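Student: First the structure, then my questions, so here it is.
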Amino acid sequence: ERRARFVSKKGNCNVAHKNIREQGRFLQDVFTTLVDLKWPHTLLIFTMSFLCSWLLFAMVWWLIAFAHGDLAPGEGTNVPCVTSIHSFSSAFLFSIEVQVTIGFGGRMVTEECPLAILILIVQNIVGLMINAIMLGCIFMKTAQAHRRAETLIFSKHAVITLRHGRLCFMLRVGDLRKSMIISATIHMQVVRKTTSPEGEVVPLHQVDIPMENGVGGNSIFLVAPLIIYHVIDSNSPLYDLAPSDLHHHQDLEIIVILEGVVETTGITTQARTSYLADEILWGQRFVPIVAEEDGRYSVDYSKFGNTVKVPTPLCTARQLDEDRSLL
Amino acid sequence: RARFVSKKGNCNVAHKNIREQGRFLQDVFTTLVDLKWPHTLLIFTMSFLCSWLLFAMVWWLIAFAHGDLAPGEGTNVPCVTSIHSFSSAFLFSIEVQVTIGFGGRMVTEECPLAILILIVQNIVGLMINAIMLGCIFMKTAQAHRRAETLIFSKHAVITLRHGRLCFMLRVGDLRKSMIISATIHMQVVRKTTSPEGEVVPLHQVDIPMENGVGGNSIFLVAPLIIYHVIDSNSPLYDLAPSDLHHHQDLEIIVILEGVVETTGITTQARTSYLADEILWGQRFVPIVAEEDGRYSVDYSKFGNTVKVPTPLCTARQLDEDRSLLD
Amino acid sequence: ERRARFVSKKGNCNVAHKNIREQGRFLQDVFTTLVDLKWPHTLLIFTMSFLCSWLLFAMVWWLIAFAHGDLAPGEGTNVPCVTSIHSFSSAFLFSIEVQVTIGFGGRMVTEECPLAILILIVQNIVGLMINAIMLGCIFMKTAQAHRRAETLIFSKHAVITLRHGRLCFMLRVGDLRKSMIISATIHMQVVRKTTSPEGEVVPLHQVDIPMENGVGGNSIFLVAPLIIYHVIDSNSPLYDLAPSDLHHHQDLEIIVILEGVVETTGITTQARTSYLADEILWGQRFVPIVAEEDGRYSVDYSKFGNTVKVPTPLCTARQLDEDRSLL
Amino acid sequence: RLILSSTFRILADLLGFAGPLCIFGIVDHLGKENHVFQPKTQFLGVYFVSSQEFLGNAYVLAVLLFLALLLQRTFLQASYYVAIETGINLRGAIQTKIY
Amino acid sequence: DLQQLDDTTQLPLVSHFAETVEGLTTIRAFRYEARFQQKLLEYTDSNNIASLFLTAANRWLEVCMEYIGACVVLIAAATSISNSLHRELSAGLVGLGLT
Amino acid sequence: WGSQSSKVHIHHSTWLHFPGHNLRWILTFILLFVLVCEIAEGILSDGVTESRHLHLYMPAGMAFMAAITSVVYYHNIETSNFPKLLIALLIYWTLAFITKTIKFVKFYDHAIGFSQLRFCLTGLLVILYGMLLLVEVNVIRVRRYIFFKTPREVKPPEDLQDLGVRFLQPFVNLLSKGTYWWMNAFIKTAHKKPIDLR
């Protein structure tokens, strides 16, 4: 009726974590929690933190003025604790001036009441600390780089075809922006149900898939849309994959993880995708996407996931290897 | 039995005879970040209270020397207006450095010495703020609290997988935020004597992760099983369940690294398994079970172990028995 | 004469860059150069930047009041452009207040002169920009971690001796601080003026050296001092180091580079040392340093670099393979 | 080292008698009914106090007694240790000589 | 613990002296007097370091229990003088409060 | 102090008392004693006037706090062999000596005379401040850390470097040589761990 992916086509790890024995670890890390939130949620916490701080000390200043006797609407017999305080509105407006450091000067702190001097110190230190903390969280949200990872693009359906005789699992990845991702590194994993001879039953086993690079490494230079193909050798877990068992309800999935730092902010990112068994086109190829032009190369992203059919065996690499050896 | 690293990182090693040449405090800005938040608040408070009060004595003394402190008719032009007592000198120091600037206590043009101090207080006030903001930002980006949500099982197990013995282990991530570029290392801490008679007290021998590609890179979403295939090149190649008692010179250190996707700051999660924390011949229970719309990780069964049919002999005997049978 | 060092015992590469066809790249990286400056030197640039900025606009404010006729002696009929400007000294003080945002308010900006409104706008934009520039430079200076490398410690001289039959160039590196260097890495290189059979002459050839790690990698875990040895196999460039030619005027040097991100700040650091020919002692081992206490270990950093005499063959590793093969 | 032990003891012996002198000084000032009288001499109006008037106030002598007691009881104890440590070393160097 | 360590460390010392006198001829015969002197230094040093800590413990107690006594003197003198100015102790019990 | 809460190197760290460690403490204790005398005189004089006259003793009261920290600050620079921080201490002795001397000479201009105690104590403070100044300069002469290109660093004594030495009476600050403060840790250890030859 329905299939449960491991990761969606745009990352978004589709696994539900349950029975988390909470010890407050979610809330103890306040700072990383604030950054993870959206922007409209951040502004509310941004506003409430400042509004409460202004209002908390607004109650303090009004209370101090009330107790000092300068809230009596009469002749100025004494020297007021803080001048021009005639209501909570004046006290609340004065609190804004001190903490935002606007300092109009109509409501000025005098030297009469020593308590105000101590409270003025407390509000400045609290005001400085909130600003320092709020700026730090805003900078980590400005340096957020998950939005850049959304411009990293993977082909809708990957294909399996023959390369240099051997069979390989092809795949196309592209970069849309003009800013390079430094030291890109793409890992491929296959998530499948499997049992061990000893009696183990691992529900979603993740076996790393070698990328078959020119030096056996992982780093890929990503400017034009590459074709990331895994050469299906005798050690590959896809060594026994055939078009017969490449249908929808097959416990087969290929997770792809494209790491690499963003050159602008210097913040490492990640791009994730997966290919269900029905999202694979056996025995097809990716059309040439780059054509040289009068001045430079071109990349026709309109032909990104366009795949065409070509002659291809209908047997697994296991059967193909036996046929090659026997012949 | 002395531990190399505790169950929650916190390496249980105490150094001695540290011939410090002041490098303990020369890294002031690293030290300030390392301090706990309540200590940082005290240093934050003291660094500003002292600055306000250091210049409070300056303003009070300048107005004293100028002679406008005398409670009399303002025949002269005051050096800094409205300075009547040291309390007014202290409040004016708050206004200048914190840039409140009420304006009741102005800076007059008739005091060439006071203009210099107004320049000095602003530059020192700006310099203190910028330095203090930088320390706070490196403390807001601290990710040692994020590394505490990376979980390792209490006891690791040794069992047969694919006909070869291995040292299994389960490590899980609790938060939903991915840890990027994960990298897991494993080392054996044991005293090692060479054929030449060496005495190495704590020798660390790296252990391969038995990953399909050799590298240490792992993708942590579900709690993964990390195991070391005990081949002929392993230091655990001659471990028997008989010698797995409490006071056995054995320890496995597991170090999980990676950059937190939020702050971009690398982290480490250190755990160790003593000999009495190893469980020979036991299997980790299944944890992931598919549900209607997604998968499901039942963390209640995170460290549960079940017995498995395994030989009680060492890896060398297992290879030898296979060699004779072949 | 003397024998040069490629890198000194505390890093500090002793290489002199000469004939640099400078295209101004020194000054184009002002922000990088500003951080590279010493702290006393930074204060001068920090101070002179603000002091000039106040004094640049001090002349502007004084000229505006002069042209408007405000500083004409006497209580004139005109409304002052900026109040209480009766000297360049007053103009200097008003220049400080606007840019630092003290804003005493005895010298206000009136609504009469529109030129001063523009200059008030300009000074605030300049003040915010310069302050933002100085904040960023100081944040990267406070995030400097080069002084952390000063706490990374290497033994004064390394040794070559026996270990598990083979011959290894042993060493010792220690970390004095309590914080960790996440993802440590060790690269060892041999520097020698190496010629080639083809006829090439390389004035300083850097050949990498394996660390003889358990997993054939570079990652090390630095908590207590460790021994960074290199097994001298058939491919090791040190395969033909006889003890006879270990003297001073031998073109030989071992560079050791320890890298890893500091856990406190996240900044990567390098620690570099070089062992010259005279700084290698054949046939000596490192004393056991890690003792045991009631419930913890104990590192005797007094015995960090102490080496004892150990019996060993006085023949080259190449002659060890031949001797073993014949036996 | 034996001279150092004697130096501490000689000074602690002298400082020990500060107690009786402070007791004599404190009570003698309290044996006078007239407490309205006070030190009275002027140079500007700050009323500088002299030597004898300083050691006539009861509270001054009690504080000086407190300071003197700390010195006496610390010199005296330090005198014991220097004498004892020398004695232990004399035993250590004589047992070896006898052996 | 120190006094137990004080006694149990000097019993092997006297016995070591007695046994050397008993078998002096044998020790010189083996040329083992080099080792036995080194044992004496190990035996004597253990005896001295046990006594040095015992002396320090007595000195640690005596200094601390005399700053407490000194703090009493200041507290007693301060209150007694004040109570001799307001409650009129008449300086009689003040002296007993000091001596 | 905040780092000391989580400092493990001081678990068995070594020290190196700077040249003049004894002459520093004996002067400091003498200086602390005379500052108490000035406090006693200051509070003694103002009792006759109708006003508080806070300038008589509070300048001396602030000195007593500063003198105590000056030796706490010096000790923290003695345990950690980082003489460079003594410049702040050196400035204090240079600055305190100059200001106090100006006060002393101005007493003689008004002809205060030795018959007044405040003249004696102020004159005494000039000598104590001057001698403490020479102690700080003598540190630079033997350590050679501010200006000289090649500092003559000093290493902790070999007997102290032993982990097997725990009777640290011979090498501690002069206040702990008198009050036997170092024994506190050993005494507390005796309550949990019984005292043996270990």
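The numbering of chain B matches Swiss-Prot: 32-357, in order.
Header entry for method reads electron microscopy, 5.2 Å.
Quick reminder: no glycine exception, Cβ is built from N, Cα and C everywhere.
Positions annotated as ATP binding site by Swiss-Prot, on the basis of similarity to another entry: B:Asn48, B:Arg50, B:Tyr330. Per Swiss-Prot, the feature K(+) 1 binding site maps to B:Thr130. Taken from Swiss-Prot, the feature K(+) 2 binding site covers B:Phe133, and the record attributes it to similarity to another entry. For the mutagenesis result B:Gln52 to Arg, the note given in Swiss-Prot is Results in reduced sensitivity to channel inhibition by ATP and increased channel activity.
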Student: Taking each of B:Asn48, B:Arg50, B:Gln52, B:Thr130 in turn, which of these recorded positions have a Cβ less than 8 Å away from a Cβ in chain F?
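Tutor: Sorted by position along the sequence, the hits are B:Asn48, B:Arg50, B:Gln52.
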Student: Need the DSSP three-state call for B:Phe133 (K(+) 2 binding site) to compare against my parser.
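Tutor: Note: B:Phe133 (K(+) 2 binding site) is coil by DSSP, not helix or strand.
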Student: I'd like to confirm something. Which of the recorded positions, B:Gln52, B:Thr130, B:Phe133, has a Cα closest to the Cα of B:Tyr330 (ATP binding site)?
Tutor: B:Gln52
Student: Compute the C-alpha separation of B:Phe133 (K(+) 2 binding site) from B:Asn48 (ATP binding site), stating it in Å without decimals.
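Tutor: Rounded to a whole number, the Cα-Cα distance is 55 Å.
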Student: Measuring Cα to Cα across B:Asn48, B:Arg50, B:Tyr330, which the record gives as the ATP binders, how far apart are the two most distant ones in Å?
Tutor: 47
Student: Round to the nearest Å and give the CA-to-CA distance linking B:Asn48 (ATP binding site) with the residue listed as 'K(+) 1 binding site'.
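Tutor: Cα-Cα distance, B:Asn48 (ATP binding site) to the residue listed as 'K(+) 1 binding site': 48 Å.
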Student: To the nearest whole angstrom, what is the C-alpha distance linking B:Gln52 (mutagenesis position) and B:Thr130 (K(+) 1 binding site)?
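Tutor: Pair distance, Cα basis, whole Å: 39 Å.
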Student: Measuring Cα to Cα, how many Å separate B:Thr130 (K(+) 1 binding site) from B:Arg50 (ATP binding site)?
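Tutor: So the Cα of B:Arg50 (ATP binding site) lies 44 Å away from that of B:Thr130 (K(+) 1 binding site).
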Student: Are there any residues at least 6 positions away along the chain from B:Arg50 (ATP binding site) with a Cβ closer than 8 Å to its Cβ? List them or say none.
Tutor: none
Student: Sub-8 Å Cβ contact with chain C: please pick out which of the recorded positions B:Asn48, B:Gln52, B:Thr130, B:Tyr330 have it.
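Tutor: Contact set vs C: B:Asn48, B:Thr130.
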Student: Of all the recorded positions given, B:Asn48, B:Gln52, B:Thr130, which has the fewest Cβ neighbours within 10 Å once its own Cβ is left out?
Tutor: B:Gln52
Student: Highest Cβ count within 10 Å among the binding-site residues B:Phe133, B:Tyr330: which residue is it?
Tutor: B:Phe133
Student: Quick one: of the recorded positions B:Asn48, B:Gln52, B:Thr130, B:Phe133, B:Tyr330, which have a CB under 8 A from chain A's CB atoms?
Tutor: B:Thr130, B:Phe133, B:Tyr330
